[PDB]
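To keep things clear, I will list the structure first and then write my remarks on it.
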Amino acid sequence: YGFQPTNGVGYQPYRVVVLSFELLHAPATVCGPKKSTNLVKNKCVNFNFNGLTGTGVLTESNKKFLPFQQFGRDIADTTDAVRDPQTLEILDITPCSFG
Amino acid sequence: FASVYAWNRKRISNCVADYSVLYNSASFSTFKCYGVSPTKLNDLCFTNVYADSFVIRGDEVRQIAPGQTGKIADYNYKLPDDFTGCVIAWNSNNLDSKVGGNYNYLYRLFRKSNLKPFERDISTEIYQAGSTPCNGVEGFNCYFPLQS
Amino acid sequence: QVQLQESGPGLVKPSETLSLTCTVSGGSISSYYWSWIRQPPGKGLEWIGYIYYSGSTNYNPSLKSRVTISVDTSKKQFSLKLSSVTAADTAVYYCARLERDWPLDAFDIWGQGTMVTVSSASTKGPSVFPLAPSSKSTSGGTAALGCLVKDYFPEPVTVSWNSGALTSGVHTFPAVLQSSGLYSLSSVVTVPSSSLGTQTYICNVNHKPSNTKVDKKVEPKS
Amino acid sequence: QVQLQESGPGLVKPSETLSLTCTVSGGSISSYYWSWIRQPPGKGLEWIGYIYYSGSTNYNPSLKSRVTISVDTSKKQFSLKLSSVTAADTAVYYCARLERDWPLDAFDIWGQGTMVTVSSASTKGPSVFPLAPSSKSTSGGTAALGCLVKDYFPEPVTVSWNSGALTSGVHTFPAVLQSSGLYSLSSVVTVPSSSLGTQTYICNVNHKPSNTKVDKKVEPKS
Amino acid sequence: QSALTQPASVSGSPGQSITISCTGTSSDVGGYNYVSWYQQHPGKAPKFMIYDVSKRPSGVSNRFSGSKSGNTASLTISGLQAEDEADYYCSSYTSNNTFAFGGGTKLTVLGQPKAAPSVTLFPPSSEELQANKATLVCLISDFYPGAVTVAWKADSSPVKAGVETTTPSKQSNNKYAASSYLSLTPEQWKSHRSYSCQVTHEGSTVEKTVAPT
Ligand SMILES: *[C@@H]1O[C@H](CO)[C@@H](O[C@@H]2O[C@H](CO)[C@@H](O)[C@H](O)[C@H]2NC(C)=O)[C@H](O)[C@H]1NC(C)=O
């Protein structure tokens, strides 16, 4: 191509990028972003902590996980503590009132 | 009865309809049912029944059917192509024909365009065959549109 | 598209039964009405009955008690038989369709008729002779030649040229009824005179009532 | 498959607006570019604008401020109108396509052009005359004959033989511009002499600028 | 709105090869390679030959080749066949968003024969005579070296009034044909007992003579 600046459109250079998404058979890979919000406390709330979906009141904790553990469970196996991914603090999960 | 170019239109409504007294009356020369065979009429229910009435020649009863052509079905009375009802017809020579000629039964024989199904047209404008305008007077290529 | 075509002879003496058929070309039997229409020479038309196809009928009471129409739907024929003819029924006979369904009425595509004479004096074959051109018969670049047909009782003879080759300058003159009672006519063609020495022509007389079919070549004079 | 074909007249005096169209045969509008190309007599080609189809344009600034191209995609037309011609634009005018998509470029199927003269002296009809052979005009088994066309202002007249019947031995000579300013030409055919007395021929002059269409028969001499 | 460049006629013998040039500025042919060639037969419509300095479209012989050096392209033909006598144009995509065409180049295959003139004469037509006119017509064809001169004659005399002549022009068999017209009053045609047409071509002088009736 001998490109020259005084060429009619359709003879001027265009730059092209071709994105090709492929899906072999791995376990996963790149995906789109996920927006979040602000964590509230002391109110019966509907929460999602990077996968953990639940409901209840959130409260500041005083337990100490090991620095690879995300959430804590009770005997009889119910989630009762979580760790906030962004600030990395432990929060207890109590149910909101019924009776 | 009513003319062929201005048929009547009665809207039968909530009632108990007994199509058996019709079907077996043996007085009808033509009883065709299209959407539904006749014996199963007294076992079904609809929303509305319409009944249209008119008078035609004897050999134009073949054009009262879905998908026909001719002076009657083109522009007097057109039946849609997915008709559902039934068509009934019987001879009436002794009632409607009178010595010297009964000239009170007209039909339309010229129109610009064929009718839409169930469309009706009682106008009486002078038809214009040729390109020359008519100005409401008869003449060559300017014809009255109704014959008797 | 659809056309009609007559058939049948006619020359029988007086007081017999004749027959005719109107075989259908394009193919439309079983749907219309089909009727037969007379016409004497030089006079107005007439009418005779018709036959639906499934059912039937007959008509024109003036001719009633003499006429019978029949239909063969397989090979698509109308027979018409009149009986005890009277030599007043010497006419052309058309077989026009009719029209219903779309009202119309009146009639429709006809069929070229058939001269049907009624008398004595059984058929006679025609005698053919050529009419050669000459130096007097040319008009400079053009010249005319012809064929004479003589002494035939058929009456409705027909003439072609080179199997219908030429349609230019061809003229067939009306037949003259000679005192003898036999007809005789002539056919002629005029053409650019130059082609006279190179080209050939044959006039072809066809006589349907007899079986005469004679084709004769025309030649320049010696 | 796809072919082009010009249209439009030309003979108008000097200082007006002419028109031309290039109706498309095989059917390919709306996809390519279409342009008009001039050519004076005996000289090289030239170029004028084109028109995509949806959008448009015009080009060749030397001819700018005079030319307008338009397109009717329905019936597949290009109009070209030049304005205030100057009798220097007396040329043949082709309407070649163009090519994109598959680069290529250059041009492609053309359209036989159209002689478009620009001057006074409005059209004149030609006078036709025959040229008969003779015993001197035969070469034993072969002989030649012809037709003279005379005194016409169209310039681009055309000639056929027996509705384009013959393509053997047919030759059309180039036209000579007489001192009068009118053109006149001749056409000729040579053929085996034997067929002279039996066969016929007609030369058919077509003059598109006027409406003259004359077909004359040739004949042997007396 | 200017033009390109090309040589005038070239020469060549059959079976050999030949190369025709096309030189332009380095803003049209130098700065591009969208050049294409076109072959036009006399009195015809040009024919598309090769796009992009070289690429015979499916349908053209393989005796043609295109090439470039720099703002100068060229076309080469191989085994000159004596039906390629035509004109050859080159085109390109000059800047300013426009195209341009060359100047044309007449190809001469250096014909072999020295065909002699086939001559014929035609007397006035009758309708023309009655139309108060007369025009003797002299036709020539099938002579190769197109350098004939025609001499109009009364029964044998040189006559120089009413003579019109075309210049020879090429046939489809690469030969040449011409015509001469002698306009005369009908009294002139009934006036002379004969007339003659003389064609001089390479020394050889062929003559036709006619006579009123
Ligand atoms: C297109 O470009 C050409 C130059 O390639 C312009 O031509 C002229 O240039 C020559 C020198 O090469 C001068 O001698 C002429 O006087 C110039 N003429 C003009 C009008 O500029 C040409 O003009 C350009 N045309 C357009 C429409 O841009």
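Residues displayed in chain B correspond, in order, to Swiss-Prot positions 347-494.
How was it done? The header gives electron microscopy, 3.0 Å.
Backbone N, Cα and C define each Cβ position, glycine as well.
Swiss-Prot has this to say about the protein:
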- B:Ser371 to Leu: In strain: Omicron/BA.1 (VARIANT)
- B:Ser375 to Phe: In strain: Omicron/BA.1, Omicron/BA.2, Omicron/BA.2.12.1, Omicron/BA.2.75, Omicron/BA.4, Omicron/BA.5, Omicron/BQ.1.1, Omicron/XBB.1.5, Omicron/EG.5.1 (VARIANT)
- B:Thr376 to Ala: In strain: Omicron/BA.2, Omicron/BA.2.12.1, Omicron/BA.4, Omicron/BA.5, Omicron/BQ.1.1, Omicron/XBB.1.5, Omicron/EG.5.1 (VARIANT)
- B:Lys417 to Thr: In strain: Gamma/P.1 (VARIANT)
- B:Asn460 to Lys: In strain: Omicron/BA.2.75, Omicron/BQ.1.1, Omicron/XBB.1.5, Omicron/EG.5.1 (VARIANT)
- B:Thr478 to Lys: In strain: Delta/B.1.617.2, Omicron/BA.1, Omicron/BA.2, Omicron/BA.2.12.1, Omicron/BA.2.75, Omicron/BA.4, Omicron/BA.5, Omicron/BQ.1.1, Omicron/XBB.1.5, Omicron/EG.5.1 (VARIANT)
- B:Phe486 to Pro: In strain: Omicron/XBB.1.5, Omicron/EG.5.1 (VARIANT)
- B:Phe490 to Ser: In strain: Lambda/C.37, Omicron/BQ.1.1, Omicron/XBB.1.5, Omicron/EG.5.1 (VARIANT)
- B:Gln493 to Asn: Reduced host ACE2-binding affinity in vitro (MUTAGEN)
Assigned conformation of B:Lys417 (variant position) - DSSP reduced to three states: helix
Sequence-distant neighbours of B:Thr376 (variant position) in its chain (C-beta under 8 A, six or more apart): B:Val407, B:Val433, B:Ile434, B:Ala435, B:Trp436
Rounded Cα-Cα span from B:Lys417 (variant position) to B:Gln493 (mutagenesis position), Å: 11
Number of other Cβ atoms within 10 Å of the Cβ of B:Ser371 (variant position) across all protein chains: 11
Coarse DSSP state, helix versus strand versus coil, of B:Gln493 (mutagenesis position): strand
Alpha-carbon distance [B:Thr478 (variant position); B:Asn460 (variant position)] in Å: 22
Site with most surrounding Cβ atoms, counting all protein chains shown within 10 Å, from the variant positions B:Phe486, B:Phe490: B:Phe490
Integer Cα-Cα distance in angstrom, B:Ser375 (variant position) to B:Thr478 (variant position): 46
Candidate with the highest Cβ count within 10 Å, taken from the recorded positions B:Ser375, B:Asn460, B:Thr478, B:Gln493: B:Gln493
Using Cα positions only, nearest of the variant positions to B:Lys417 (variant position) (B:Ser371, B:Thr478, B:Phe486, B:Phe490): B:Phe490
Between B:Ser371 (variant position) and B:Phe490 (variant position), the C-alpha gap once rounded to whole angstrom: 41
Residues from B:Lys417, B:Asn460, B:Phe486, B:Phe490 facing chain C - variant positions, CB under 8 A: B:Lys417
Rounded Cα-Cα span from B:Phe486 (variant position) to B:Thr478 (variant position), Å: 9
For B:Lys417 (variant position), the number of other Cβ atoms found within 10 Å of its own Cβ: 21
Collapsed DSSP category at B:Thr376 (variant position): strand
